[PDB]
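See below for the structure under consideration.
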Amino acid sequence: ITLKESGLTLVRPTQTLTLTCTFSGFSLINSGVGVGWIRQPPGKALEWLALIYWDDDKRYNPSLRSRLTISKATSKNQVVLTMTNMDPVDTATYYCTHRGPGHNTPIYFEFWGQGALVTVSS
Amino acid sequence: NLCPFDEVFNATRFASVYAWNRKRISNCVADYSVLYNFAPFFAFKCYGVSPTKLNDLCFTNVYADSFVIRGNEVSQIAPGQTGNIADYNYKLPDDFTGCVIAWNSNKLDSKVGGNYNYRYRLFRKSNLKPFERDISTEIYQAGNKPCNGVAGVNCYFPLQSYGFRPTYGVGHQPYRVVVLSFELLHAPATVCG
Amino acid sequence: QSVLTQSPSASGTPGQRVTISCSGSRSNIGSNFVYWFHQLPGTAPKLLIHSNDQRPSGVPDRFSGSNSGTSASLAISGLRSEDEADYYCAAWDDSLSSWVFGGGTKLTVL
């Protein structure tokens with residue numbers, strides 16, 4: 001199971017961020033499987049952004065809702081995240097993570113991507 | 001030629017109990033020795049037949065009914081047992097002949113925060129006939145003319161969700177259940193082996 | 001109440017047993033499962049313990065988890081030199097309806 005993010009890493013303020021998590025080893029048509037996004041500023045604690053189950057249940061971080069949109073392209077086995085109105089405080093690393101089944105309870109964040117450092121400046 | 005037991009037991013997305021999913025299985029060489037390798041089978045009981053003597057008999061037509069219910073309600077899937085899901089959204093006759101198979105699936109159906117996608121009928125006018133399915137979601141009757149899909153003195157709504165989470169006790173965890181129905185009288189056998 | 005707090009430093013020494021605390025509230029840590037991650041300099045974190053007591057395949061035995069009321073603890077046995085890294089809490093908060101994390105602990109062996 002592998003994940004990899006991609007997109008534009010540098011963007012000015014008042015523009016929009018787009019990211020694309022391409023994965024391999026599981027399909028978002030089975031039961032259980034889901035994909036989420038987690039950002040981490042440089043030298044701070046982790047932060048949860050959004051999540052999308054296999055039946056298209058788009059959970060969002062409430063404080064960051066009204067700004068985020070996550071969607072899937074299952075045919076291409078890829079997920080797209082979009083966040084408008086970026087700011088210099090949003091410079092961070094963004095991981096795309098995977099939630100599959102365990103042995104008696106669902107597993108969450110078992111596998112991670114490799115990050116994509118995103119800088120918001122001029 | 002084998003028949004799809006690996007499709008009804010390994011289905012991609014099970015159904016909710018109020019809209020259960022029937023399927024027919026005929027014209028194959030049925031092998032019941034694949035089921036045991038599936039799960040510890042929290043519930044495996046047979047009416048009118050034994051599970052070990054299953055691989056040598058011949059049947060007329062075999063139906064398979066799959067859906068998902070709660071933990072402490074699996075006991076209601078049996079002939080002549082009165083309850084709430086055996087009363088409003090799935091009833092099987094008192095002359096049943098077949099088997100039921102239920103295994104715990106908290107691994108794949110419980111979302112963190114609540115899975116409000118598996119619902120069940122809570123209100124109906126009269127109990128339903130055996131092997132009957134209804135899907136209409138009409139608003140239920142009240143003392144007085146119900147409101148309109150809104151709150152009021154009564155004016156309730158029929159369906160109710162489940163809310164599965166990974167921390168619920170075993171009595172409230174989601175269970176997947178599949179029911180096999182056979183026929184044996186004057187059989188120019190169509191499925192066995 | 002809605003944010004988990006951890007002490008920043010552990011400071012053990014090889015071949016010893018240490019514990020790492022995580023204090024929550026009635027709403028997040030006391031009514032949900034508590035995860036425990038581990039994050040090394042210049043690398044994505046890596047799961048250590050889910051469901052308060054279970055280890056994903058590929059984790060040594062020395063890591064143990066414990067939940068008690070509105071508190072959580074991680075017990076590391078056989079402390080070694082390949083473990084000095086950040087350790088994080090994680091829990092789903094129903095009142096906020098989101099995942100919340102802790103600050104992190106250093107745990108540099110001597």
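Don't overthink the numbers, they just go from 1 along the chain as shown.
Using N, Cα and C of the backbone, Cβ positions are placed for all residues, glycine too.
Experimental mutagenesis at this site is recorded by Swiss-Prot as B:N10 to Q (Swiss-Prot position 343), annotated: Reduced viral infectivity. Its Cβ placed at the centre, B:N10 (mutagenesis position) has 9 other Cβ atoms within 10 Å.
All protein chains included, B:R13 (variant position) registers 13 other Cβ atoms within 10 Å of its own Cβ. Among the sequence features in Swiss-Prot, the natural variant B:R13 to T (Swiss-Prot position 346) is noted as follows: In strain: Omicron/BQ.1.1, Omicron/XBB.1.5, Omicron/EG.5.1.
Under the three-state DSSP scheme, B:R13 (variant position) falls in the coil class. Annotation of the natural variant B:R13 to K (Swiss-Prot position 346) in Swiss-Prot: In strain: Mu/B.1.621; the original residue is retained in the structure shown.
For the natural variant B:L35 to I (Swiss-Prot position 368), Swiss-Prot gives this note: In strain: Omicron/XBB.1.5, Omicron/EG.5.1. The structure shown keeps the original residue. According to DSSP, B:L35 (variant position) sits in a coil region rather than a helix or strand.
In the three-state DSSP classification, B:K111 (variant position) falls within coil. Under a cutoff of 8 A between CB atoms, and with a sequence separation of 6+ in the same chain, the neighbours of B:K111 (variant position) are B:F164, B:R165. Natural variation at this site is recorded by Swiss-Prot as B:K111 to T (Swiss-Prot position 444), annotated: In strain: Omicron/BQ.1.1.
Within the same chain, the residues at least 6 positions away from B:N127 (variant position) whose Cβ sits under 8 Å from its Cβ are B:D87, B:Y88, B:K91, listed in sequence order. One natural variant named in Swiss-Prot is B:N127 to K (Swiss-Prot position 460), and its note says In strain: Omicron/BA.2.75, Omicron/BQ.1.1, Omicron/XBB.1.5, Omicron/EG.5.1.
What Swiss-Prot says about the natural variant B:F157 to S (Swiss-Prot position 490) is this: In strain: Lambda/C.37, Omicron/BQ.1.1, Omicron/XBB.1.5, Omicron/EG.5.1. According to DSSP, B:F157 (variant position) sits in a coil region rather than a helix or strand.
Counted within 10 Å of its Cβ, the other Cβ atoms near B:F157 (variant position) come to 16, all protein chains included. One entry in Swiss-Prot concerns the mutagenesis experiment B:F157 to L (Swiss-Prot position 490). Its note says: Increased resistance to neutralizing antibodies and human covalescent sera neutralization.
B:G163 to S (Swiss-Prot position 496) appears in Swiss-Prot as a known natural variant, with the remark: In strain: Omicron/BA.1. Taken residue by residue with DSSP, B:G163 (variant position) is part of neither helix nor strand, so it is coil. Taking a C-beta cut-off of under 8 Å and a sequence gap of six or more, B:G163 (variant position) has these contacts in its own chain: B:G114, B:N115, B:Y116.
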Task: C-alpha spacing of B:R13 (variant position) relative to B:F157 (variant position), in angstrom - done: 26
TODO: Give the number of CB atoms, excluding that of B:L35 (variant position) itself, located within 10 Å of its CB.
DONE: 18
